Every structure is written in structure tokens, then in C-alpha cells.
Amino acid sequence: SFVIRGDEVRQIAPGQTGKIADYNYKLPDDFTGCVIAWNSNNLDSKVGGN
Amino acid sequence: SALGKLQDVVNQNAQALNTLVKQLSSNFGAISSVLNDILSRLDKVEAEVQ
């Protein structure tokens, strides 16, 4: 479990490349599971930036 | 014309090995017949399918 921006959610799949996949969290090529995501702007953003 | 029986056994075995070696140059619908040229130009899951 983690937060990333809505674009970078596409890197959270087996066999992807890019800095979130390659430097932050890499899924196996033989992964079994589910990737679940939702917009959290109301919780995780803040005025002045979180 | 007489020794053609023994020469044909030599020719058939040479033609069979030439056919087996020439089939390394075939694509079979892959991007390339060259195995390093697949791996050096595609991402892991795409190279795997080729």
C-alpha cells in the first residue's frame, strides 16, 4: 500500500518500465494478484501542497 | 551412374543439415530471426512473446 499521482498508477503492473516500477516498487513477471486504485485528492492533497 | 546410390546418401544427409541450418534465418512471424536483435530492441514481456 502507497500513494502516487493518477498517471503513475499505469506503472503498477507486471512487466512495466519507468521510475516508479524500476526505482520504487517492482512487480514480478510471474505476479498473481489484484492492483486496486482510487483518486484521493480530498484526503491526500493539502492547500500549500502536501 | 552406379555409385549414385552411395553419393545420394551423402547428398541427402548434407541437404538435411543445410535445411536445418538455413531454418535459423527464418522469422516464423517474429520481429527478427536474430535472437540478440529481439532482446536488445524490446521490453521484457514483448521480447518474450517474439
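Per Swiss-Prot, chain A residues shown: 399-448, in order.
Going by what the header records, the deposited coordinates were determined by electron microscopy, 2.9 Å.
Backbone N, Cα and C define each Cβ position, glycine as well.
Database features (Swiss-Prot):
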VARIANT   A:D405 to N  In strain: Omicron/BA.2, Omicron/BA.2.12.1, Omicron/BA.2.75, Omicron/BA.4, Omicron/BA.5, Omicron/BQ.1.1, Omicron/XBB.1.5, Omicron/EG.5.1; complete loss of interaction with host integrins
VARIANT   A:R408 to S  In strain: Omicron/BA.2, Omicron/BA.2.12.1, Omicron/BA.2.75, Omicron/BA.4, Omicron/BA.5, Omicron/BQ.1.1, Omicron/XBB.1.5, Omicron/EG.5.1
VARIANT   A:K417 to T  In strain: Gamma/P.1
VARIANT   A:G446 to S  In strain: Omicron/BA.1, Omicron/BA.2.75, Omicron/XBB.1.5, Omicron/EG.5.1
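Projection of Swiss-Prot feature records onto the structure.
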residue : record           : contacts (Cβ under 8 Å, 6+ apart)
A:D405  : variant position : none
A:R408  : variant position : A:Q414
A:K417  : variant position : A:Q409
A:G446  : variant position : none
